[PDB]
Amino acid sequence: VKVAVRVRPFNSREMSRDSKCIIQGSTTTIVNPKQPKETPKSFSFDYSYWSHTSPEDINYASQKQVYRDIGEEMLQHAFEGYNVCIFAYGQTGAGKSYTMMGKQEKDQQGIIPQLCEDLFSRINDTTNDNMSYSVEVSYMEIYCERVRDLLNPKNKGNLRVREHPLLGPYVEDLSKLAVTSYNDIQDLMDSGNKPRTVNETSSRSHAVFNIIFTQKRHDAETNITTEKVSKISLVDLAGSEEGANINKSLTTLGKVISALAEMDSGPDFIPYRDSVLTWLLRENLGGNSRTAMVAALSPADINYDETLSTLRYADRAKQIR
Ligand SMILES: Nc1ncnc2c1ncn2[C@@H]1O[C@H](COP(=O)(O)OP(=O)(O)O)[C@@H](O)[C@H]1O
Ligand SMILES: [Mg+2]
(Lines of atoms letter the chains of each structure in order from A and count residues from 1; the text may use other names and numbers.)
(Lines give C-alpha, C1' and ligand atoms only; values in the text may rest on other atoms or scores of the structure.)
(Ligands and ions follow the chains in the order given, each with its own letter.)
Protein backbone atom coordinates (compact mmCIF):
# COMPACT_ATOMS: atom_id res chain seq x y z
CA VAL A 1 0.00 0.00 0.00
CA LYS A 2 1.09 3.67 0.29
CA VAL A 3 -1.49 6.13 -1.14
CA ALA A 4 -5.04 7.50 -0.96
CA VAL A 5 -6.94 10.74 -1.56
CA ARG A 6 -9.86 12.29 0.28
CA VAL A 7 -12.20 15.11 -0.71
CA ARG A 8 -14.15 17.32 1.70
CA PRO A 9 -17.88 18.00 1.17
CA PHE A 10 -17.53 21.80 1.24
CA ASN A 11 -16.32 24.57 3.41
CA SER A 12 -17.73 28.02 3.96
CA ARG A 13 -15.51 29.87 1.54
CA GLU A 14 -16.77 27.21 -0.88
CA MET A 15 -20.44 27.05 0.21
CA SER A 16 -20.87 30.77 -0.51
CA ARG A 17 -18.60 30.67 -3.58
CA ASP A 18 -21.56 29.08 -5.44
CA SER A 19 -18.87 26.57 -6.39
CA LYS A 20 -20.04 22.99 -6.85
CA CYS A 21 -17.83 19.96 -7.52
CA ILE A 22 -15.50 18.73 -10.25
CA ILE A 23 -14.31 15.63 -8.43
CA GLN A 24 -16.97 12.95 -8.91
CA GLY A 25 -14.88 3.99 -9.66
CA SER A 26 -11.76 3.43 -7.55
CA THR A 27 -9.95 6.42 -9.07
CA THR A 28 -10.19 10.22 -8.98
CA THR A 29 -12.12 12.04 -11.70
CA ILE A 30 -10.82 15.56 -12.31
CA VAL A 31 -12.47 18.05 -14.59
CA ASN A 32 -12.34 21.83 -14.93
CA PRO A 33 -14.23 23.43 -17.88
CA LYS A 34 -12.68 26.81 -17.97
CA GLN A 35 -10.24 25.77 -20.61
CA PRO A 36 -12.26 23.22 -22.65
CA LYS A 37 -10.17 20.04 -22.27
CA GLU A 38 -11.54 16.89 -20.59
CA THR A 39 -8.32 15.80 -18.89
CA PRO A 40 -6.37 15.22 -16.71
CA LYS A 41 -6.75 11.54 -15.92
CA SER A 42 -7.96 9.50 -13.01
CA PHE A 43 -4.61 8.16 -11.82
CA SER A 44 -4.22 4.98 -9.78
CA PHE A 45 -4.53 6.14 -6.17
CA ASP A 46 -4.81 3.01 -4.07
CA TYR A 47 -7.62 4.88 -2.37
CA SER A 48 -9.89 7.60 -3.83
CA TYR A 49 -11.90 8.37 -0.71
CA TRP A 50 -15.33 9.71 -1.51
CA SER A 51 -16.62 11.92 1.26
CA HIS A 52 -18.53 14.59 -0.53
CA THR A 53 -21.95 14.15 1.05
CA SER A 54 -23.11 13.69 4.65
CA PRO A 55 -22.29 10.79 7.03
CA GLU A 56 -25.93 9.89 6.51
CA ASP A 57 -25.37 9.17 2.83
CA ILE A 58 -25.17 5.37 2.68
CA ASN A 59 -22.57 5.97 -0.01
CA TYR A 60 -20.12 7.76 2.28
CA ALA A 61 -16.47 7.20 3.17
CA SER A 62 -16.96 6.83 6.92
CA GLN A 63 -14.22 7.87 9.32
CA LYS A 64 -13.89 4.40 10.82
CA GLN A 65 -13.45 3.38 7.22
CA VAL A 66 -10.30 5.23 6.23
CA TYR A 67 -8.71 3.85 9.38
CA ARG A 68 -9.66 0.17 8.98
CA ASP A 69 -8.15 0.58 5.52
CA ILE A 70 -4.94 2.56 5.88
CA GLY A 71 -4.29 2.79 9.60
CA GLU A 72 -5.50 -0.67 10.69
CA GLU A 73 -3.23 -2.43 8.26
CA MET A 74 -0.51 0.10 9.05
CA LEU A 75 -0.79 -0.70 12.75
CA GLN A 76 -0.56 -4.43 12.05
CA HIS A 77 2.87 -4.17 10.39
CA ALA A 78 4.06 -2.39 13.53
CA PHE A 79 3.16 -5.34 15.77
CA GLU A 80 5.22 -7.50 13.44
CA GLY A 81 7.89 -4.88 14.00
CA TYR A 82 8.74 -2.95 10.83
CA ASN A 83 8.13 0.76 11.27
CA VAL A 84 5.59 2.71 9.30
CA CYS A 85 4.37 6.14 8.25
CA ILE A 86 1.17 8.02 7.32
CA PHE A 87 1.29 11.65 6.12
CA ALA A 88 -1.68 13.79 5.50
CA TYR A 89 -0.61 16.00 2.57
CA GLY A 90 -2.54 18.87 1.22
CA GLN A 91 -3.71 22.26 0.27
CA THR A 92 -4.62 24.21 3.36
CA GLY A 93 -8.21 23.30 4.06
CA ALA A 94 -7.85 20.09 2.06
CA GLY A 95 -8.82 17.91 4.99
CA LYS A 96 -5.52 16.87 6.56
CA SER A 97 -6.36 17.66 10.22
CA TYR A 98 -9.64 15.78 10.11
CA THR A 99 -8.22 12.69 8.44
CA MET A 100 -5.55 12.53 11.12
CA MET A 101 -7.06 14.16 14.22
CA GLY A 102 -10.64 14.84 13.16
CA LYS A 103 -12.76 16.24 15.98
CA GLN A 104 -13.12 15.25 19.62
CA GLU A 105 -16.86 14.47 19.71
CA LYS A 106 -18.17 10.96 18.98
CA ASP A 107 -17.51 10.22 15.34
CA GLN A 108 -15.35 12.63 13.30
CA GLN A 109 -12.07 11.22 14.41
CA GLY A 110 -8.79 10.86 12.60
CA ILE A 111 -6.62 7.82 12.14
CA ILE A 112 -4.34 8.91 14.97
CA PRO A 113 -6.99 8.80 17.71
CA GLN A 114 -8.28 5.49 16.34
CA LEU A 115 -4.86 3.95 15.83
CA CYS A 116 -3.63 4.37 19.42
CA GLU A 117 -7.00 3.33 20.81
CA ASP A 118 -6.61 0.18 18.75
CA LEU A 119 -3.07 -0.23 19.95
CA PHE A 120 -4.17 0.22 23.54
CA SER A 121 -7.03 -2.21 23.16
CA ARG A 122 -4.66 -4.39 21.19
CA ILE A 123 -2.37 -4.54 24.21
CA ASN A 124 -4.75 -5.04 27.10
CA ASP A 125 -6.77 -7.74 25.37
CA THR A 126 -3.57 -9.57 26.24
CA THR A 127 -3.31 -13.36 25.88
CA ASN A 128 0.03 -14.05 27.59
CA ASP A 129 1.91 -13.28 30.82
CA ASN A 130 5.08 -11.80 29.30
CA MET A 131 4.02 -9.02 26.96
CA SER A 132 5.71 -5.95 28.38
CA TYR A 133 5.52 -3.19 25.75
CA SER A 134 5.25 0.27 27.35
CA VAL A 135 4.00 3.13 25.14
CA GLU A 136 6.37 5.99 24.36
CA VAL A 137 5.10 8.97 22.32
CA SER A 138 5.90 12.49 21.17
CA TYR A 139 4.12 15.31 19.35
CA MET A 140 6.26 17.86 17.52
CA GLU A 141 5.58 20.68 15.09
CA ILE A 142 8.22 21.39 12.47
CA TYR A 143 8.09 25.10 11.65
CA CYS A 144 10.76 26.78 9.50
CA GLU A 145 13.04 23.83 10.23
CA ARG A 146 12.16 24.84 13.79
CA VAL A 147 10.62 22.04 15.81
CA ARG A 148 8.52 22.65 18.85
CA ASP A 149 7.56 20.35 21.70
CA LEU A 150 3.78 20.56 21.42
CA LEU A 151 3.98 18.10 24.28
CA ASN A 152 5.99 20.36 26.60
CA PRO A 153 4.82 23.93 25.79
CA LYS A 154 7.94 25.64 27.11
CA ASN A 155 10.29 22.94 25.78
CA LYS A 156 13.91 23.46 26.80
CA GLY A 157 17.39 22.04 26.59
CA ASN A 158 16.96 21.74 22.86
CA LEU A 159 17.89 22.96 19.38
CA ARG A 160 17.23 21.28 16.04
CA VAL A 161 17.15 17.79 14.59
CA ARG A 162 20.43 16.14 15.67
CA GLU A 163 21.79 12.90 14.27
CA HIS A 164 22.87 10.00 16.46
CA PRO A 165 25.81 8.28 14.74
CA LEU A 166 24.03 4.97 15.21
CA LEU A 167 20.54 5.28 16.71
CA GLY A 168 19.60 7.56 13.84
CA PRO A 169 18.23 11.12 13.83
CA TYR A 170 16.41 12.61 16.77
CA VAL A 171 16.27 15.89 18.65
CA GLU A 172 17.75 17.25 21.90
CA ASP A 173 15.63 15.37 24.48
CA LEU A 174 12.39 17.20 23.62
CA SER A 175 9.58 15.42 25.44
CA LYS A 176 9.22 11.69 25.83
CA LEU A 177 7.09 10.13 28.52
CA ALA A 178 5.27 6.80 28.74
CA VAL A 179 1.75 6.63 30.27
CA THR A 180 0.09 3.49 29.08
CA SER A 181 -3.71 3.96 29.13
CA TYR A 182 -5.42 5.22 25.99
CA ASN A 183 -7.05 7.88 28.10
CA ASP A 184 -3.67 8.83 29.43
CA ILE A 185 -2.33 8.96 25.87
CA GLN A 186 -5.42 10.42 24.31
CA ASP A 187 -4.93 13.36 26.63
CA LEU A 188 -1.39 14.07 25.40
CA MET A 189 -2.63 14.76 21.89
CA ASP A 190 -5.26 17.16 23.11
CA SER A 191 -2.93 19.37 25.12
CA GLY A 192 -0.66 19.22 22.07
CA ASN A 193 -2.91 20.36 19.22
CA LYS A 194 -3.59 23.41 21.38
CA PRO A 195 0.07 24.29 21.97
CA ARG A 196 -0.29 25.75 18.50
CA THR A 197 -2.43 28.84 17.82
CA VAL A 198 -1.21 32.13 16.40
CA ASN A 199 -6.74 32.28 10.00
CA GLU A 200 -4.59 29.80 11.97
CA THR A 201 -1.09 30.08 10.48
CA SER A 202 -0.23 26.84 12.27
CA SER A 203 -0.31 25.74 8.62
CA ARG A 204 3.27 26.77 7.71
CA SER A 205 4.19 23.89 9.99
CA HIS A 206 3.86 20.15 10.10
CA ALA A 207 3.06 18.11 13.18
CA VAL A 208 4.68 14.74 13.71
CA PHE A 209 2.99 12.37 16.11
CA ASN A 210 5.43 9.58 16.65
CA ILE A 211 5.06 6.66 19.04
CA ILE A 212 7.58 4.11 20.30
CA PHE A 213 6.18 0.66 20.46
CA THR A 214 8.67 -1.56 22.26
CA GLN A 215 7.98 -5.31 22.19
CA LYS A 216 9.36 -7.66 24.81
CA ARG A 217 8.80 -11.34 24.13
CA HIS A 218 9.43 -14.00 26.75
CA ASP A 219 11.46 -16.99 25.51
CA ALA A 220 9.73 -19.89 27.31
CA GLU A 221 12.98 -21.57 26.35
CA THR A 222 15.83 -20.44 28.63
CA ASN A 223 14.41 -17.22 30.04
CA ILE A 224 15.49 -14.44 27.73
CA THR A 225 13.27 -11.41 27.09
CA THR A 226 13.67 -10.00 23.55
CA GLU A 227 13.50 -6.25 22.79
CA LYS A 228 11.53 -5.72 19.59
CA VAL A 229 10.77 -2.09 18.87
CA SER A 230 8.76 -0.49 16.10
CA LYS A 231 8.47 3.18 15.18
CA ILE A 232 5.06 4.62 14.25
CA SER A 233 5.15 8.07 12.65
CA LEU A 234 2.00 9.88 11.45
CA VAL A 235 2.36 13.41 10.09
CA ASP A 236 0.29 16.31 8.86
CA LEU A 237 2.88 18.11 6.80
CA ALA A 238 2.04 21.58 5.54
CA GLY A 239 -0.09 22.07 2.41
CA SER A 240 -0.96 24.40 -0.40
CA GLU A 241 2.04 26.22 -1.79
CA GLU A 242 -1.35 34.74 -3.06
CA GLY A 243 1.40 32.25 -2.17
CA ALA A 244 2.63 34.48 0.68
CA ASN A 245 5.46 32.71 2.52
CA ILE A 246 7.73 29.78 1.74
CA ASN A 247 10.27 27.55 3.53
CA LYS A 248 12.08 24.27 3.03
CA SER A 249 9.28 22.38 4.77
CA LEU A 250 7.56 21.59 1.54
CA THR A 251 10.47 21.41 -0.94
CA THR A 252 12.55 19.37 1.42
CA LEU A 253 9.86 16.76 1.05
CA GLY A 254 9.13 17.88 -2.47
CA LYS A 255 12.55 16.51 -3.20
CA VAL A 256 12.11 13.08 -1.63
CA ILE A 257 9.20 12.03 -3.73
CA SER A 258 11.19 12.66 -6.92
CA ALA A 259 13.68 10.34 -5.30
CA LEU A 260 11.58 7.35 -4.27
CA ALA A 261 10.14 8.13 -7.69
CA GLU A 262 13.14 7.15 -9.82
CA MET A 263 14.07 3.48 -10.34
CA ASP A 264 13.86 2.67 -14.04
CA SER A 265 15.36 -0.36 -15.69
CA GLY A 266 14.15 -3.18 -13.43
CA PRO A 267 14.73 -1.97 -9.83
CA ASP A 268 20.26 4.05 -4.07
CA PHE A 269 22.13 6.59 -1.94
CA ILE A 270 18.92 8.43 -0.96
CA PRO A 271 18.83 12.28 -0.66
CA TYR A 272 16.93 13.43 2.46
CA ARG A 273 19.25 15.45 4.70
CA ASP A 274 18.53 17.94 2.00
CA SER A 275 15.05 17.29 3.39
CA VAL A 276 14.83 18.13 7.09
CA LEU A 277 11.41 16.55 7.28
CA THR A 278 12.52 13.28 5.73
CA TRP A 279 15.38 13.55 8.09
CA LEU A 280 13.09 13.01 11.05
CA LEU A 281 12.20 9.68 9.37
CA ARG A 282 15.19 7.63 8.06
CA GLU A 283 14.51 4.00 7.14
CA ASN A 284 10.71 4.41 7.33
CA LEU A 285 11.01 6.65 4.24
CA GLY A 286 14.24 5.46 2.63
CA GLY A 287 13.85 1.74 2.07
CA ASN A 288 12.46 -0.59 4.72
CA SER A 289 9.35 0.28 6.78
CA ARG A 290 6.22 0.38 4.61
CA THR A 291 4.50 3.73 4.21
CA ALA A 292 1.09 5.04 3.07
CA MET A 293 -0.31 8.44 2.22
CA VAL A 294 -3.44 10.48 2.35
CA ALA A 295 -4.16 13.58 0.29
CA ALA A 296 -7.23 15.72 0.95
CA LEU A 297 -8.87 17.59 -1.90
CA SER A 298 -11.42 20.42 -2.15
CA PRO A 299 -14.63 19.82 -4.18
CA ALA A 300 -14.40 23.43 -5.24
CA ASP A 301 -13.83 24.14 -8.94
CA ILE A 302 -12.28 27.35 -7.66
CA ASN A 303 -9.41 25.10 -6.64
CA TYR A 304 -8.80 22.99 -9.73
CA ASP A 305 -5.12 23.74 -10.12
CA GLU A 306 -3.73 23.26 -6.59
CA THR A 307 -5.83 20.18 -5.95
CA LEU A 308 -5.01 18.75 -9.39
CA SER A 309 -1.42 19.59 -8.56
CA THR A 310 -1.93 17.40 -5.52
CA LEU A 311 -3.44 14.47 -7.43
CA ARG A 312 -0.57 14.30 -9.95
CA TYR A 313 2.52 14.15 -7.80
CA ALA A 314 0.32 12.12 -5.51
CA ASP A 315 0.00 9.66 -8.29
CA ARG A 316 3.73 10.13 -8.46
CA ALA A 317 4.15 8.08 -5.26
CA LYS A 318 4.65 4.90 -7.31
CA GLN A 319 8.14 3.38 -7.53
CA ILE A 320 10.23 3.00 -4.35
CA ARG A 321 10.42 0.03 -1.96
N1 LIG B 1 -14.38 13.92 5.12
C2 LIG B 1 -14.81 14.95 5.84
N3 LIG B 1 -16.01 14.85 6.52
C4 LIG B 1 -16.45 15.92 7.27
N5 LIG B 1 -15.86 17.10 7.45
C6 LIG B 1 -14.66 17.17 6.75
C7 LIG B 1 -14.10 16.18 5.97
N8 LIG B 1 -12.90 16.60 5.43
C9 LIG B 1 -12.76 17.84 5.91
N10 LIG B 1 -13.78 18.24 6.70
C11 LIG B 1 -14.01 19.58 7.33
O12 LIG B 1 -12.92 20.37 7.06
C13 LIG B 1 -12.39 20.95 8.26
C14 LIG B 1 -10.93 20.62 8.46
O15 LIG B 1 -10.09 20.61 7.30
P16 LIG B 1 -8.58 20.63 7.72
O17 LIG B 1 -8.16 19.23 8.02
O18 LIG B 1 -8.47 21.48 8.94
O19 LIG B 1 -7.67 21.24 6.58
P20 LIG B 1 -6.12 21.13 6.27
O21 LIG B 1 -5.55 20.13 7.21
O22 LIG B 1 -5.84 20.71 4.87
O23 LIG B 1 -5.55 22.50 6.51
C24 LIG B 1 -13.20 20.51 9.44
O25 LIG B 1 -13.65 21.69 10.16
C26 LIG B 1 -14.26 19.56 8.83
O27 LIG B 1 -15.62 19.88 9.13
MG1 LIG C 1 -4.69 22.45 10.04
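Going by Swiss-Prot, the residues shown for chain A are 6-29, 32-205, 211-253, 267-292, 302-355, listed in order.
Per the header: X-ray crystallography, 3.6 Å.
Using N, Cα and C of the backbone, Cβ positions are placed for all residues, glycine too.
Swiss-Prot has this to say about the protein:
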- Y67, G100, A101, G102, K103, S104, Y105: ADP binding site (BINDING)
- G102, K103, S104, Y105, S215: ATP binding site (BINDING)
- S104: Mg(2+) binding site (BINDING)
- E239 to K: Results in reduced microtubule motor activity. Does not rescue defective axon cargo transport in neurons from KIF1A-deficient mice (MUTAGEN)
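All features noted in Swiss-Prot, drawn onto the structure.
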{"residue": "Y67", "record": "ADP binding site", "Cβ neighbours (10 Å)": "16"}
{"residue": "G100", "record": "ADP binding site", "Cβ neighbours (10 Å)": "20"}
{"residue": "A101", "record": "ADP binding site", "Cβ neighbours (10 Å)": "26"}
{"residue": "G102", "record": "ADP binding site", "Cβ neighbours (10 Å)": "25"}
{"residue": "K103", "record": "ADP binding site", "Cβ neighbours (10 Å)": "28"}
{"residue": "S104", "record": "ADP binding site", "Cβ neighbours (10 Å)": "21"}
{"residue": "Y105", "record": "ADP binding site", "Cβ neighbours (10 Å)": "20"}
{"residue": "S215", "record": "ATP binding site", "Cβ neighbours (10 Å)": "20"}
{"residue": "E239", "record": "mutagenesis position", "Cβ neighbours (10 Å)": "9"}
Legend entry - Rounded inter-Cα distance in Å - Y67 (ADP binding site), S215 (ATP binding site): 27
Legend entry - Inter-residue Cα distance where the pair is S215 (ATP binding site) and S104 (ADP binding site), in Å: 10
Inset, instruction - Let me know the whole-Å distance spanning the Cα atoms of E253 and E267; 13 residues are not modelled in that stretch. - result: 9
Inset, instruction - Find the Cα-to-Cα distance between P292 and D302 in angstrom, rounding to a whole number; note that the 9 residues connecting them are absent from the deposited model. - result: 10
Legend entry - Environment of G102, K103, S104, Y105, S215, the listed ATP site - residues of the same chain whose CB lies within 8 A of the CB centroid: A95, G97, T99, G100, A101, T106, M107, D248, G251, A330
Legend entry - Where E239 (mutagenesis position) sits in the secondary structure, as DSSP reduces it to three classes: strand
Inset, instruction - Please report, as a whole number of Å, how far the Cα of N211 is from the Cα of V205, with 5 residues unmodelled between the two. - result: 8
Inset, instruction - Could you tell me which of the binding-site residues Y67, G100, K103, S104, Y105 have their C-beta within a distance under 6 angstroms of some atom of ligand 1? - result: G100, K103, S104, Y105
